[PDB]
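Notes for the one structure printed next.
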2 protein chains.
Amino acid sequence: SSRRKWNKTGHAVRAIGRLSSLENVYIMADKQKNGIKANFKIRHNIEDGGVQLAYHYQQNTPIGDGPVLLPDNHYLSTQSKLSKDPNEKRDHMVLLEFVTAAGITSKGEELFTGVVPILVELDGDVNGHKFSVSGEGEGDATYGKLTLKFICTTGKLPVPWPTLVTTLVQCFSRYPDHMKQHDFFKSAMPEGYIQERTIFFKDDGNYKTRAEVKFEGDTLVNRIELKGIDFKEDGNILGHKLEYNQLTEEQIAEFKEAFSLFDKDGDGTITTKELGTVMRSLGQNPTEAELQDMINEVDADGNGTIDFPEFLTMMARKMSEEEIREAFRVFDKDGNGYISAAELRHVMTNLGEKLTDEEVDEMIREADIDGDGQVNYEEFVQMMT
Amino acid sequence: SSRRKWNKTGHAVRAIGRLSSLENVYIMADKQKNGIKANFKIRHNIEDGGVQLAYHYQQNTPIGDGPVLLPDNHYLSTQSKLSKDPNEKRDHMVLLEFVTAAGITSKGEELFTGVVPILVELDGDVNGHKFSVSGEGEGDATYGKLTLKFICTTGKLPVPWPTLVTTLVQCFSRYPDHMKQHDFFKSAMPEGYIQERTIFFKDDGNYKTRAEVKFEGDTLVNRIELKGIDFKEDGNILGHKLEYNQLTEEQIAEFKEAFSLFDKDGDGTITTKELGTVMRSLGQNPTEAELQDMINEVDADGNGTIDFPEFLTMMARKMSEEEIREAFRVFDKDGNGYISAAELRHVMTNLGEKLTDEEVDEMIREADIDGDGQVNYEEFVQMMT
Ligand SMILES: [Ca+2]
Ligand SMILES: [Ca+2]
Ligand SMILES: [Ca+2]
Ligand SMILES: [Ca+2]
Ligand SMILES: [Ca+2]
Ligand SMILES: [Ca+2]
Ligand SMILES: [Ca+2]
Ligand SMILES: [Ca+2]
């Protein structure tokens, strides 16, 4: 009677919470300033329990005088990952970011065709506490990939690293082909733009930032000015009560090259064409609708193809070994229970991989436990665990 | 070196497997017969390990002579659930199904406005083994809901129940507002239609079915003829090697009424309007883009709104208690650590629920452990576990 009333009621309020994921920078155009505006919120997890909310308000403006692409309403989707360098004695932060544009159904772009070296210099002052951060890294707009390492050059960071994340280069965001006309950030380079932000930390102080994002050579640079005020000495920020920390770096790299098998033209995505091409090489034959449905299945944002992040979130999961036996069937074409150096070579070739004969044998040897020169099921399984 | 080669290679072939979910009846129009055609595959899990594949080929035709809606290419998405009645000594099967139409971006419809009583009669013969099945239940096209109990009237079922599932009423499928012009199944009633199928069980025999789906009164009836041949005595079908069995029935009902809180016009879906309306009652205020993004987040099929199945797959998950503390904040409006009968009444009312004062007090009493007439956090938590 009442137990059910609590249940149904709880499930409803909880459902809202599960729907209230995201996470998303909403971009709007601002004609008055030949630029864009944006706003979003960040949930910083608190060590012990709770969530520190930070409301962001963002305004961008071209530094140069040239023409600029003013976008229609859309949003940026981003994944962050913080970690530490075991060998670093300085107060530092390692960061991995994947930004992708969505929300829709030029010259400064060729600047972001390959890997671009990044430099970030931060000068901030929170409650009279002066500090400085500097970060080196690189960006890959093709995957919306972003990897940098920041170091505090003033000693100990007065605030939690997570709070500075949003402040420490949206020009590396990954814009889909059908939205490359809404990419304000790249159409502003090399001259670059100005990024201003007010960040309100609920029940605490606020940040005010002004940054210059431009090209100082072949290097993309981010010079930032920050000012924090009204922060409580016992608050989550000055009190360092927010959690800092999920895969391994090298771990993710594995999925990177796996992804590169499908993405054969290195444009950073997997189309239904590239997908079908691969499955067909592996002796499978999906229809056009199936291909589309497969992609649409993991393409949550709805851009069109399959992004590296999507590939990533899919491959991370766990549960259901059936996929392994299924993977074994793919290798074992004749289906007799063993994987031969030939069949293994055949799979490699199909996937479009250039492995020698010493290298293939090396792979066999790495899994061939009984030494029969083959790879049976019980070894294929253990080899993948 | 080689360890990485195995990894990357494995992740790729496994990725295909993870993408190869679904599951989907692809419907095409057939003008030559004022009807539709379809084809799809079913993976029957094998007890011990493996997957029995069944390729379906389907052809539909109107029984009557009236006008018929011929649909454009689209698909049906379906969830099945088998279970047993502890009190049933006869060979039986309990079935819960959720069918929804998708793939796109009349008179016989009003027949499926409420709950419609279903009757199914099956007459089959596999490898000379004659049997009969009959099932009673009801359908709710509003949710694409389908619930029936089948009983073998010939004694012991010669084949696994799972294999007969697809054979044992796509007129209860849930068609989105923008696709109600592609609903062939309902536009055929009351006269109904004929459903023919050939089902190929890889490495085994095949079924041939012919069924009449029409209205025999207010009851929707499915009279089926089945014939199985070429099945191996030691195969998965005649050998009964396929697994039979995930939530509880009553369990799911809880989510049903929770869903009914959002779905306030009982059309079977949750629009951005209905969602925002609820969150606003609970003192929250999302923008239009956020609402859309929230729905688009769990609307995998891409119909538009939020279906009961989607609501279901979302609420089932597990992991991360944070949602509970968050749910507590929703109840505790003043935020002092306790939930009062008033605040509890306030939440009920907001969600659009008509609870008395004896009933609300009953809820408090069901969670008020220390007896202070309130509900603190440690009790709110334990109350939801
Ligand atoms: Ca590509
Ligand atoms: Ca995408
Ligand atoms: Ca072999
Ligand atoms: Ca071996
Ligand atoms: Ca509704
Ligand atoms: Ca939907
Ligand atoms: Ca209170
Ligand atoms: Ca209490």
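Just so you know, the numbers here start at 1 and follow the chain as drawn.
According to its header, the structure was obtained by X-ray crystallography, 2.6 Å.
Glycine too: its Cβ is placed from the backbone N, Cα and C atoms.
According to Swiss-Prot, the mutagenesis experiment A:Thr78 to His, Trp or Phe (Swiss-Prot position 203) carries the annotation: Results in significantly red-shifted excitation and emission maxima. Quoted from Swiss-Prot for the published mutagenesis A:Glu97 to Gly (Swiss-Prot position 222): Suppresses the 399 nm excitation peak, leaving only the longer wavelength peak at 475 nm.
Calculated from the flanking Cα atoms, the unmodelled 3-residue segment between A:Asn245 and A:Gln246 spans 8 Å. Once the 16 unmodelled residues between A:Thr105 and A:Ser106 are set aside, the endpoints remain 20 angstrom apart, Cα to Cα. A strand conformation is recorded for A:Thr78 (mutagenesis position) in the three-state DSSP classification. A:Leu168 and A:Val169 flank a stretch of 3 residues with no modelled atoms, and their CA atoms are separated by 7 Å. Just so you know, the Cβ of A:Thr78 (mutagenesis position) picks up 20 other Cβ atoms within 10 Å once every protein chain is counted.
Once the 4 unmodelled residues between A:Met319 and A:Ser320 are set aside, the endpoints remain 6 angstrom apart, Cα to Cα. Taking the Cβ of A:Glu97 (mutagenesis position) as reference, residues of its chain lying under 8 Å away and at least six apart in sequence are, in sequence order, A:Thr78, A:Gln79, A:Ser80, A:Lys81, A:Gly144, A:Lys145, A:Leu146, A:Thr147.
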